[PDB]
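Visitor: Quick one: the structure is below, and I'll ask about it shortly.
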Amino acid sequence: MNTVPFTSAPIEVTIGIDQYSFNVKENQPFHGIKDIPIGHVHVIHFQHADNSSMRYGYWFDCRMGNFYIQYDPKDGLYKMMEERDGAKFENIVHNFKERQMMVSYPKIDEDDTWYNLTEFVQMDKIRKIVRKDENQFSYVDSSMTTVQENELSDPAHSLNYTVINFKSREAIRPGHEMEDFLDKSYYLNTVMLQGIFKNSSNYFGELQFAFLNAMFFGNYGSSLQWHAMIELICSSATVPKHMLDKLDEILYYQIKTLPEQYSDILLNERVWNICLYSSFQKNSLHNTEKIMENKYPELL
Amino acid sequence: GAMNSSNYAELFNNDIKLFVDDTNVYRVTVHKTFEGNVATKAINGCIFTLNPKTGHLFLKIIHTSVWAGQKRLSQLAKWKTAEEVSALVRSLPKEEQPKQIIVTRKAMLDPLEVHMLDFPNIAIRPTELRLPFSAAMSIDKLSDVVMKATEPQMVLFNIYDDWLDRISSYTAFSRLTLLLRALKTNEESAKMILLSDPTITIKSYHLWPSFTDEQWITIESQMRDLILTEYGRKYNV
């Protein structure tokens with residue numbers, strides 16, 4: 001069980017750790033988060049009490065190094081940093097733990113929610129979507145735009161999601177216009193799965209990462225990416241059975257975790273209606289269709 | 001975006017554009033079967049592709065053979081239209097290719113957009129205009145070439161005959177839309193108005209009769225009256 005110590009909490013802030021969140025008061029003696037489960041990516045996220053705009057945060061994996069948070073009063077944010085000195089770090093954490101200045105990652109033993117949202121998400125894939133190769137952790141915020149959004153402006157601070165565009169030469173083989181537009185199987189299976197992602201695991205990992213960025217930061221481009229990757233599968237007549245069964249599980253946990261009050265901004269009516277009721281896969285997402293119909297019947 | 005009354009003069013500027021109307025591509029007669037079920041029999045159709053500036057009409061005849069053993073024909077008809085328009089653009093020299101294609105029905109936008117991905121600089125646009133191009137099959141010589149076709153064929157016409165020698169494109173288009181509107185509202189009466197006087201004939205190389213400027217004014221008035229008469233009937237007003 002790993003720890004992300006905080007130097008201090010000089011500004012009042014709502015701190016997120018994965019799907020959990022805690023309010024910290026200005027200069028409250030908060031020195032971080034302990035008992036973080038090894039084996040998963042995590043995201044530690046922030047919303048300042050005095051400017052609820054710019055949700056921002058850090059994707060990390062405690063297996064890859066010792067990470068801490070320190071407030072930067074110049075840039076005005078909580079920054080993740082790596083401590084390269086193992087013994088200094090162990091000694092910092094031991095002190096804060098002994099003084100019980102740390103919140104415990106509050107996992108219920110029955111609860112597979114975080115595993116189920118991050119099953120295919122791997123830090124190495126995150127670091128290719130979020131390019132800052134001098135750090136082992138990845139910064140995301142509300143306002144970062146996607147490579148796709150930038151085509152339709154600072155490339156350094158972009159989310160390099162795989163560009164999906166149903167009306168592009170990539171998606172449509174010359175002489176198979178109607179066939180490829182009405183049945184995206186070619187695009188999904190040859191271009192995206194065999195060509196770019198290499199396997200369904202990498203494709204699901206990007207889908208899951210896009211959802212989490214949409215949910216935790218209200219990142220609009222992330223939300224567009226999550227919907228596009230769902231719609232590409234649902235609009236394909238030919239999808240491996242294992243992918244459909246896994247997609248149904250993935251979406252079920254995403255819809256289950258979504259705050260009820262954010263459905264109106266995070267769910268695209270057109271995509272969900274098409275996917276559950278008109279698409280080739282309209283009958284292949286039983287779990288997802290049941291939770292959507294019971295939790296968000298308004299949208300449908 | 002969309003072509004309306006606000007940007008009407010744009011039709012007659014010097015940027016090459018084509019209207020595409022797909023309403024006569026897939027044509028059927030509905031009939032009873034021996035067992036008393038209903039069945040369709042396709043008849044020859046046509047894509048109506050018109051340069052509103054020049055009057056140049058690219059009439060692609062759709063032979064019933066293109067439907068043999070195909071499913072969802074009303075959907076296929078949109079994609080076949082888009083394929084044939086894309087093939088027509090690729091057949092034109094670069095300096096003759098349109099800068100815009102306006103589709104008369106919004107259901108043509110995606111099919112044409114996807115067929116024209118190779119031409120990202122050609123704008124595909126809808127129109128708010130209600131254009132009566134469905135009535136093209138009421139022009140006897142266009143109807144005749146479609147019905148007699150035994151194979152796919154492209155036939156080139158000037159839908160304005162020699163009018164542009166005497167009038168502007170704007171006026172020629174307004175005359176054409178009024179003629180087609182009349183033919184669409186009351187075909188019998190419109191054709192009666194156009195042929196009632198046997199001294200005015202249709203030249204072998206023309207679609208419409210050889211009316212003097214004064215006779216066009218009279219014809220145009222009779223067409224307006226026909227549209228108003230018919231409108232007063234439809235609505236009891």
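The chain as shown is numbered from 1 upward.
This entry, so its header tells us, was determined using X-ray crystallography, 1.7 Å.
Cβ coordinates come from backbone N, Cα and C, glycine included.
According to Swiss-Prot, the protein carries these features:
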- B:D21 to N (Swiss-Prot position 1853): Reduced growth at 30 degrees Celsius. Strongly reduced growth at 16 degrees Celsius (MUTAGEN)
- B:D22 to N (Swiss-Prot position 1854): Reduced growth at 30 degrees Celsius. Strongly reduced growth at 16 degrees Celsius (MUTAGEN)
- B:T23 to A (Swiss-Prot position 1855): Reduced growth at 30 degrees Celsius. Strongly reduced growth at 16 degrees Celsius (MUTAGEN)
- B:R105 to K (Swiss-Prot position 1937): Severely impaired growth. Reduced growth at 30 degrees Celsius. Strongly reduced growth at 16 degrees Celsius (MUTAGEN)
Visitor: Using all protein chains shown, find which of the mutagenesis positions B:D21, B:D22, B:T23 scores highest when you count other CB atoms within 10 A of its CB.
Guide: B:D22
Visitor: Between the Cα atoms of B:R105 (mutagenesis position) and B:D22 (mutagenesis position), find the distance and write it as a whole number of Å.
Guide: 8
Visitor: Once the chains shown are all counted, how many other Cβ atoms turn up within 10 Å of the Cβ of B:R105 (mutagenesis position)?
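Guide: By my count, 17.
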Visitor: May I ask you to report the DSSP-based helix, strand or coil state of B:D22 (mutagenesis position)?
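Guide: Assignment for B:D22 (mutagenesis position) reads coil.
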